[PDB]
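Just below is one structure, and these are the notes that go with it.
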Amino acid sequence: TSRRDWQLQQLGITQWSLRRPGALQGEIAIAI
Amino acid sequence: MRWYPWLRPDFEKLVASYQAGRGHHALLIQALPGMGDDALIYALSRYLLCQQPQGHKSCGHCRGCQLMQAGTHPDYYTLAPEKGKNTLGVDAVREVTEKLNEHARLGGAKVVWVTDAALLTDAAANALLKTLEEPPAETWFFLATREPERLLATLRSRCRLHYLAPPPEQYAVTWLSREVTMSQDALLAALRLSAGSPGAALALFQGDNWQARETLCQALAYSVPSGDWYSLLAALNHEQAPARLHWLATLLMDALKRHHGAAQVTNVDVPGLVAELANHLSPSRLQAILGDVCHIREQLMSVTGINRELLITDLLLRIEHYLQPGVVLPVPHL
Amino acid sequence: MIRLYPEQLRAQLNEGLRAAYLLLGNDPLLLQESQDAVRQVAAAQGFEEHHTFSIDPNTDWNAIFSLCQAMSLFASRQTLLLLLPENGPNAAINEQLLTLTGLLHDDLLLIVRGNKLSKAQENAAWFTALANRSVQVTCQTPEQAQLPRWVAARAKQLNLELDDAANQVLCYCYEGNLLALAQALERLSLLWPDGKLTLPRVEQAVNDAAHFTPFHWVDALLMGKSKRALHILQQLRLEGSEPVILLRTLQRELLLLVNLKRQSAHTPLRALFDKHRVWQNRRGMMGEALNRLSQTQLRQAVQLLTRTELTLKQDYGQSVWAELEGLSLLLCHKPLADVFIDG
Amino acid sequence: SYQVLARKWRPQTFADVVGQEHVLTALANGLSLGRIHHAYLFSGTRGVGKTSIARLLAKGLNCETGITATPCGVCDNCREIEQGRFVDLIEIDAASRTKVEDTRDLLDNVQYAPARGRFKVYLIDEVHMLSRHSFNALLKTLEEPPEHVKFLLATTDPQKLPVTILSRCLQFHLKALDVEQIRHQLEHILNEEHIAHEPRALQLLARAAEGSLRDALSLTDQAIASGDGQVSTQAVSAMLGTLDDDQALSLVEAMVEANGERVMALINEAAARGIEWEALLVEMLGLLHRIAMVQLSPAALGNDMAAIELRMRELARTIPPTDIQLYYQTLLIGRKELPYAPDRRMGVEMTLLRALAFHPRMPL
Amino acid sequence: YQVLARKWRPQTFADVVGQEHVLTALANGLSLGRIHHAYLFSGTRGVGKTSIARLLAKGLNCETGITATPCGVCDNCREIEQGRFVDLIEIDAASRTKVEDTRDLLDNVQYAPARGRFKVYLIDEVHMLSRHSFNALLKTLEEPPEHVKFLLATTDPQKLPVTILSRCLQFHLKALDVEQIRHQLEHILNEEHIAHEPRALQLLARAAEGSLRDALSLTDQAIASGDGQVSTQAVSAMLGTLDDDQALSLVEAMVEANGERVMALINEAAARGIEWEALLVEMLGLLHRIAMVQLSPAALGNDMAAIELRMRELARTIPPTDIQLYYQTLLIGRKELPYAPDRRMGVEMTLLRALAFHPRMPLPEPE
Amino acid sequence: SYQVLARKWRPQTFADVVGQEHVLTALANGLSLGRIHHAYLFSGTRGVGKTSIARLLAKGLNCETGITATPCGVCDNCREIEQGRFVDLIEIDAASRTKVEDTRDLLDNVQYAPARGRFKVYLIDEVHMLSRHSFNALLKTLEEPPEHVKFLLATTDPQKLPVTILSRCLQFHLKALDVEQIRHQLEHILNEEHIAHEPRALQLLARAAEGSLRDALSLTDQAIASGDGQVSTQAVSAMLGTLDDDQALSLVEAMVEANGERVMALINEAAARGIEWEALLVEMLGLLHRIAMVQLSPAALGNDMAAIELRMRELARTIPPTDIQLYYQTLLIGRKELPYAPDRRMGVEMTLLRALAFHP
Ligand SMILES: Nc1ncnc2c1ncn2[C@@H]1O[C@H](COP(=O)(O)OP(=O)(O)O)[C@@H](O)[C@H]1O
Ligand SMILES: Nc1ncnc2c1ncn2[C@@H]1O[C@H](COP(=O)(O)OP(=O)(O)O)[C@@H](O)[C@H]1O
Ligand SMILES: Nc1ncnc2c1ncn2[C@@H]1O[C@H](COP(=O)(O)OP(=O)(O)O)[C@@H](O)[C@H]1O
Ligand code: ALF
Ligand code: ALF
Ligand code: ALF
Ligand SMILES: [Mg+2]
Ligand SMILES: [Mg+2]
Ligand SMILES: [Mg+2]
Ligand SMILES: [Zn+2]
Ligand SMILES: [Zn+2]
Ligand SMILES: [Zn+2]
Ligand SMILES: [Zn+2]
């Protein structure tokens, strides 16, 4: 796995990724 | 209640303050088990309750000395858990507090001794605070504990701390060899297993705990190659489970240190077992097993009414599962 | 001492009347019927005076002793009834009963009610003193296997016709509660004078009032009946049983199963059963359990049981019943995706 | 004044009782055939008609015409029993009188013959509150009862009584009144009272009653007060929304369908009243666990959740198991992290947002 | 002199703030004449259960008649205001929880009222009664005498038996919103002739949650601190709340991934001596508010209007994943704060950790 | 007979207290303006002066001269309150009077008028230990007390009190005392007691106090007892087990280099010398924080540390910040779990062994 992901796992920080982006109602502008 | 030689200096300090009147009304002694803190507290109590002190020692013939010898001194109070119980309740603390208000029968000092402050419940610890902060005149409190950090912060802040340092390793080894006959390696291993505190090693040797340790070592030696860790249940399921779990954790730590490369190991009398453990297990699995063993020992010592057999069986099955390839290992976290 | 069942009590009473009668069991209906029969026979013999007392720590034994010692001007032939505690007699109760048995008279008829006595309770001075002049009637509730025959016989003696479906419904709804079942039969007879009890008729006037014990739940888990296990667990929760008792009862059998599964790799099952002192009747069900659960299982179950115990003990949580339901489904062959096992 | 609906509409005849046929028919047959037991016990939920049926039976026993299941209602005995002034009917509130000394005097009256009735009826209600000595005295009285006395017992906790007491009385268990019968009774009462109403309001009130007629009547009185002498759908819906306290299931349903606006509205409604956020999270976790168990086996859901059975069944049938597991894990993490959140409400909102839109990344 | 909470207890139905549905229902019931005999009031602390109960008692026992608008001037109204009315029996259930007291009370319910037309029992904290006490009230509560009324108030309704609940009409009071609390505070301060500022009142209203008693207590504390005045600076000092501008600037600096600005802000805060745990809490709150705004445009409240536009900018630029990462990092930092060598050291280390794992511009990798 | 410094130096006037300026100003303004509440609650950490301020307020309320924020300290009421034998000041120890019966008995006597003073003050200490029934019984009377009674509450865990109780009283939060304030107070006390001292000893004692003045006084008393009646830098350092030499720097360097043998040898030497493990962990955490700080900006390095600059800069340049964060997290975890390990040395060894694994 990626080094940064392993380090975050060791630090105990969980990473969240979008699953249903249609739920959000606004100009998120995630894509650039 | 043996009087060990290394208690000579510390006593000569503490009593000196009581001779000058510069004595704190709440003294907390930090010492490992088997260090003889109880003997020191008893000597201080005998000195305080003597009606005709001479030098730094009680006369031994006054009425106070006779009552202390008989063990029926009205002004001496002891707070210890009941015979069948394991914790000290709040009712005893309240009764002692209410009894302390009235004057002493013999018109002298009043001494209260808490056998172990770590066994106090939260309610008892909170109830003791007001009495401990502003005790009545000519009242002295003595408390003993292993880890002051486990005590309540408010209770801790009201006491004067005194720490007993274990003697040097060579002196302890010589004293143990004088007391009991055994090989040098066995004495050194027993001393190191007890965090360097003499008397605890003597307690291990005088009893049958050494045979139990040998049985556990043989069982682990059989289990490590085959991989059947369940068989250790019979060697661990006992009323003294925490000590055997500590021994197993020490063996695992020694194996891990040997893998990393070190000159000192706690278990110096069993090189073969630690060598086999290092050879047959990887560092990550050793760390995971050590963490699990420590956590289970803490749970057994802390939780009240927990079932020993179920916890040990679950631990052994979990270790066996961890030994399988491709299994995610635990990671420490807050 | 004679040993009898409720059906033979009337025959024994017709044969003759003894000095003391012991009624031990867990079925209120049978105990009440035996007591009523004995008291009716005694009244026929000329016992028109009856006294009842409850055995407990706060008991006035002086009144009982005075009753035994004192005579009667005209109302002789006294009858005394004792109700033992649920736990059972203790040393103080043992010596009190010994003293009472010492002061026994031909005109005093003694009856005792209570739960079944153990070997320690059986081996008592008072119990042995009555051995030569006592008859013990055993009143145990029949199991589900023998229940339908009992229901059919009881309906027959009341001049009623029960269909098979009606009998099954009655057994299911009133399992372990014979008093409720008898009252239900009486109410059905009242409702329908013709006595024709069909399935739709009985289904209207029946409610769920079953009674169970943790051993029934463990047996259901061993057999693998999810519906029965869930129903028993719900009934136990409604009653108000202590979860710790269920946890221990399940733990014993689960650890036994784990050990047997581990050591059965290179050993026949019969030898293991003999070595572990498994009762002959149970050896059947245990066998099929070992043919339904793998080594991968019986470890997740142990982990879940340990987690539930820790939550109950240190966390004082209230979700113990949900974890019990999850474990019950796990023991039966179900997916149990393990997100709820925390594995 | 207008009196209270619950008090005004006491069933004064066997025909006025709603449902409970399996009990009324048996009692009528027993009275007609003369098969009368010594002791009767009535059990059931609150507001199902135990006391009403007991009073009707007592009236029927001591009617001037005779022992009949259809009391005339016009003779002096019937009027006195209805007004509560009948000498031979002794009603005992066991809850108020529990000590043995109080019960002894009442039970010692069985040694006197009836004054103006065939039977001397004792109606003991809330009998489960008696003490052990009172139970012993009652058992001793019941062992040898005079032929001219009857005992009627009513309680909601029959398991509290000793088995000895239970084995000497015939027990009747009353059932819930069901939605349709409650609605019909409410419609009849409102028509008799000349109160305007609509079918939807009656259906909502009956559904909210939950098997109790007294609850239905109390809700009807409250709705009439809120509606200013009229029962309307909007007024009843608003009143029920005010008393609504099932935000957990609504939040679960809104979250499962990815409707953020509904989730925010439900959070605001929950915050309007005083609620514990951790309790709400625990309730949501329990609901998710129950849904998962129901998916594993249909028998998991019992009779304890009869009120919300349909919604739980629909959720179990529709939602895939994987989504349920994901939501359960997300809520577990949220509960774990709640103490360190800036605020309890903020923590709950963040966890609900994560469940709605985000998915955690697991190691390896 | 007199405490504001005790001085400003409502004495007429017009003085009650909010609770429109309950007041409307009570007024309709009184006007129509359909009066029950058992009322239960539920809600959170300091919402006006006791006040509404006393107003209902005044309406029932007023000399003019049974009306929804008590005069407030006759002898009965004044005595009820002073708590010296004979026919209003107020029971403190929290103190008298024993069944003996309940039996003594029930033994004297059939006697007629001394002067009023009704005898009103107001039982407070009824959730503390024992099980026997609860079961002893069932029959009397179900069928009381004609001239007896029961009023019950509690904050924990679910502890009552269902049998008790089925016998009474239930009214659930709802927590008050910020606008109503602020308006009430403005009115009270204007009547008291005390200077005030809008921002101080807004802060007090937001800090009081939905309880008016808490708002009045905070107002008294602020008046004491401000020496006869309610000023925004005094209230801010009392509540220990830092300016939102500084927290937003710190968040923006963290997002931009410029360590120098973050260190300068930390030094500036240390010069004043800003509480560090409060700083972390404020940053977490700002991040949560940004996430909520991303979820729904209307999530943002009015109190943040002064910075609203700025917030929106972040909602238009920062991906949700970055917001979640920052929130989680700050939450972990707060979790580990107590065990750090120093609070300042812990906060600095947390910010350095956040900068190191910046999604876009991490700190330079060593050669 | 002999009284410790903590008991002897209890403040007896509003001007004798250290810090807590906001609370004192609020109380003085309230007393001067005549706006006196009937329910005061004091919250804060341990040994910050909650009981002292409560007693001062009680003394000010019942002073013979009048309701003033500056009690005379010479009238009969002030002297009796100072001696703790004033009839109208009833002090309750809630830690031993948790029973609801005691609370009911206390409340039954509120109708009686005060004996001598103009107010009857109740000072409930450790109020967080009362049972739920006690709080519920209090609620009603606490809401509307008679005109001649006051309630003063002091607690260290306000979270445990129900919200209903908190809503009825004015709350005052006491901040933890700063290091400078504690040092100044200790210096003043020692000067008044005529005891020799050194600035560094006072600095170390204040740092070890951790915001509690009672703890500072206890440590000072221990140092005086163990230092032949004199406070000296060496005595305090020995008592607290100060690291002094750069053992922590060498240990962290060995850990970073992933040389297990060196780390174990250093740990064995430290154990033989008998140092405090908590101090070692704290020093290592401080060094890691400083190294992380230097990476962001070279000028961040302190001038007082101008003896190991080369090694610190080498570590900062050679180690990425992520590894520094990992090591900091590992040391924090080790510090958290240290008291729960079988031995302190065993816990330290476990932490170091876990940290040694973070190297490719
Ligand atoms: N089966 C029923 N038919 C008609 N009304 C009923 C019925 N059950 C309850 N009620 C109504 O509910 C009110 C209270 O019932 P109650 O006698 O208290 O029953 P319980 O004793 O089970 O609580 C009565 O005034 C009655 O009008
Ligand atoms: N709706 C309201 N309108 C006006 N004042 C209120 C209201 N609710 C609470 N208060 C204020 O709060 C104080 C305490 O209210 P209280 O009677 O204790 O309510 P509860 O019984 O719900 O705690 C009162 O003195 C009153 O000034
Ligand atoms: N603000 C302060 N000013 C001066 N001394 C203080 C202060 N706070 C605490 N102390 C000292 O600490 C000792 C104990 O304080 P105490 O009244 O117990 O506070 P708390 O009630 O918060 O524990 C006192 O004898 C006093 O000498
Ligand atoms: F009177 Al009921 F259930 F409330 F019988
Ligand atoms: F008096 Al309250 F909630 F505090 F009703
Ligand atoms: F910490 Al304290 F009284 F000793 F509040
Ligand atoms: Mg009833
Ligand atoms: Mg109130
Ligand atoms: Mg204090
Ligand atoms: Zn002597
Ligand atoms: Zn008639
Ligand atoms: Zn008026
Ligand atoms: Zn003075």
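Chain F uses Swiss-Prot numbers throughout; the residues present, in order, are 2-361.
Recorded method for this deposit: electron microscopy, 2.6 Å.
Using N, Cα and C of the backbone, Cβ positions are placed for all residues, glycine too.
Sequence-distant contacts of F:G45 (ATP binding site), defined by Cβ-Cβ distance under 8 angstroms and a gap of at least six in the same chain, are F:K51, F:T157, F:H174, F:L175, F:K176, F:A177. In the three-state DSSP scheme, F:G45 (ATP binding site) falls into the strand class. Annotation source Swiss-Prot lists ATP binding site at F:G45, F:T46, F:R47, F:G48, F:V49, F:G50, F:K51, F:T52, citing sequence analysis.
According to Swiss-Prot, the feature Zn(2+) binding site maps to F:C64, F:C73, F:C76, F:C79, an assignment based on experimental evidence. Summarising the environment of F:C64 (Zn(2+) binding site), the number of other Cβ atoms within 10 Å of its Cβ, over all protein chains shown, is 21.
What Swiss-Prot says about the mutagenesis result for F:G118 to D is this: In dnaX2016(Ts); present in both isoforms, unable to grow at 42 degrees Celsius. Using a 10 Å radius centred on the Cβ of F:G118 (mutagenesis position) and all shown protein chains, the other Cβ atoms total 20.
Looking at F:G118 (mutagenesis position) and F:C76 (Zn(2+) binding site), their Cα atoms lie 12 Å from each other.
A gap of 26 Å separates the Cα atoms of F:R47 (ATP binding site) and F:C79 (Zn(2+) binding site). Sequence-ordered, the extra residues of this chain that approach the Zn(2+) site, with Cβ no more than 8 Å from the Cβ center of F:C64, F:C73, F:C76, F:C79, are F:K60, F:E65, F:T66, F:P72, F:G74, F:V75, F:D77, F:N78, F:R80. Here the candidates are the binding-site residues F:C64, F:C73, F:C76, F:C79. The one whose C-alpha lies nearest to that of F:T52 (ATP binding site) is F:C79. For chain B, the nearby binding-site residues by a Cβ gap under 8 A, listed in sequence order, are F:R47, F:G48, drawn from F:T46, F:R47, F:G48, F:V49.
Among the binding-site residues F:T46, F:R47, F:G48, the residues whose Cβ lies under 6 Å from any atom of ligand 6 are, in sequence order, F:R47, F:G48. When the binding-site residues F:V49, F:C73, F:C76, F:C79 are scored by other C-beta atoms within 10 Å, F:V49 scores highest. Take the Cα of F:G48 (ATP binding site) and measure to each of the binding-site residues F:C64, F:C73, F:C79: the nearest one is F:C79. Comparing local CB density within 10 A for the binding-site residues F:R47, F:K51, the maximum falls on F:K51.
Other Cβ atoms within 10 Å of the Cβ of F:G48 (ATP binding site) number 25 in total over all chains. Taking Cα separation as the measure, F:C79 (Zn(2+) binding site) is nearest to F:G50 of the binding-site residues F:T46, F:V49, F:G50. Residues F:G45, F:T46, F:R47, F:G48, F:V49, F:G50, F:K51, F:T52 make up the record's ATP site, and a Cβ search at 8 Å around their centroid adds F:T157, F:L175, F:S213, F:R215 from the same chain. Only F:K51, F:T52, of the binding-site residues F:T46, F:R47, F:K51, F:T52, place a Cβ under 6 Å from an atom of ligand 9. In terms of C-alpha distance, the listed binding-site residues F:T46, F:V49, F:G50 place F:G50 closest to F:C76 (Zn(2+) binding site).
For ligand 3, the nearby recorded positions are F:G48; that is, of F:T46, F:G48, F:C64, F:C73, F:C79, F:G118, these have a C-beta under 6 Å from one of its atoms. Across the structure, F:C73 (Zn(2+) binding site) and F:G50 (ATP binding site) place their CA atoms 20 angstrom apart.
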